Amino acid sequence: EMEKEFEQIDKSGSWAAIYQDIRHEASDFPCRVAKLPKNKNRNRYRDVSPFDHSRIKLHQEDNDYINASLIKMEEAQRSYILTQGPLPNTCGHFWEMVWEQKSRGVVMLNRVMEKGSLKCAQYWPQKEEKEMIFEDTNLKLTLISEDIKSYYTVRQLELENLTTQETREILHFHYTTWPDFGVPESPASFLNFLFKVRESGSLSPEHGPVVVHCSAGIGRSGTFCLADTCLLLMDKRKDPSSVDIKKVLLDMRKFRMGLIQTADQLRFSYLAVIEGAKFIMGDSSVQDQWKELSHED
Ligand SMILES: O=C1CN(c2csc(-c3ccccc3)c2Cl)S(=O)(=O)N1
């Protein structure tokens, strides 16, 4: 269905129509907490807010608000936290969330600067010797090491709760070649990256939800999560035909608005999943193929 639908939608050039229908059917819930006057400076974008029912609450005294949503996929049995690229004043909140939610990995799909503008604060240390201390949330962050690839970087960070002195290892998966409102260079480079996150164990149910973000936390982030969830469902059932991508996307949209921002990102989601199915169903040789095609070295 997904593959016959793809060639079909593609033979009639109606991706914009298909995408817009999803937008029209998308859920609409209130974001009153996000719209409160006191939270205006905690939002990067006026028109991108987390619904109240699924927002992540900071276990905080003063203000529990952060622009982040818990995408809880009941059937797939995996959860993700999609959030905006933290602001200069919310980096402490960002790491507090990571700590309280017990996340093991953080997936970043954007670059700090895109099109001459700052789409995300430098929330992690770029140098081992220069660790970061977030005074407001009493947290300390240290870069332990990093493995730089051609189009993505994986970092090992140590997050410490200065209050209790406990420490945890956080893995940072940074995709540096995914244009804003754009799509990855190829399904291969994307899957190669997705599988790296999977192999790390960061998506395991034994950990808290992986934190995923781009600039707004809905376009590139939504694409990443949709593809992952679809492959997971398919994997659980070992049946590619039982996956209704559009349905999954609509379910995800019940938890955060605007997931997947362009018709091409949706189209790319299909490509990624269709190609990923090969591995899921037993052709693991393809994993090595993506690695080659991605040109990561
Ligand atoms: O592919 C994308 C595009 N992204 C966006 C950047 S500004 C933006 C936006 C800001 C304000 C109003 C409407 C839309 C969105 Cl949406 S994202 O960083 O969520 N991933």
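The numbers used for chain A are those of Swiss-Prot, and the residues that appear cover 2-298, in sequence.
In case you wondered, yes, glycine gets a Cβ from its N, Cα and C as well.
If you look up Swiss-Prot, you'll see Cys215 marked as active site, phosphocysteine intermediate. Positions annotated as substrate binding site by Swiss-Prot: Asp181, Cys215, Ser216, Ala217, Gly218, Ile219, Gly220, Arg221, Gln262. For the mutagenesis of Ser50 to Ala or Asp, Swiss-Prot gives this note: No phosphorylation. The structure shown keeps the original residue. Quoted from Swiss-Prot for the published mutagenesis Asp181 to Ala: Substrate-trapping mutant. Mutagenesis annotation in Swiss-Prot: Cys215 to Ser, described as Catalytically inactive mutant; abolishes sulfhydration; the structure shown retains the original residue.
Spacing of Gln262 (substrate binding site) relative to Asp181 (mutagenesis position) is 10 Å (Cα to Cα, whole number).
Ranked by how many other Cβ atoms sit within 10 Å of their Cβ, the binding-site residues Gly218, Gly220 place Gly220 at the bottom. Per the record's binding annotation for substrate, residues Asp181, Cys215, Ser216, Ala217, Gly218, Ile219, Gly220, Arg221, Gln262 show a top Cα-Cα distance of 12 Å. Most buried of the recorded positions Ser50, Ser216, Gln262, judged by other Cβ atoms within 10 Å, is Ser216. Cβ neighbour count for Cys215 (mutagenesis position) (all protein chains, 10 Å cutoff from its Cβ): 29. The Cβ of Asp181 (mutagenesis position) lies under 8 Å from the Cβ of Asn111, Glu115, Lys116, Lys120, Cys215, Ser216, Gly220, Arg221, each on the same chain and at least six residues away in sequence.
Sitting within 8 Å of the Cβ centre of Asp181, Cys215, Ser216, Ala217, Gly218, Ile219, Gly220, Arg221, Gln262, and not among those site residues for substrate, are the Cβ atoms of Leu110, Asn111, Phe182, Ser222, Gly223. Taking the C-alpha positions, the distance from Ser50 (mutagenesis position) to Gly218 (substrate binding site) comes to 10 Å.
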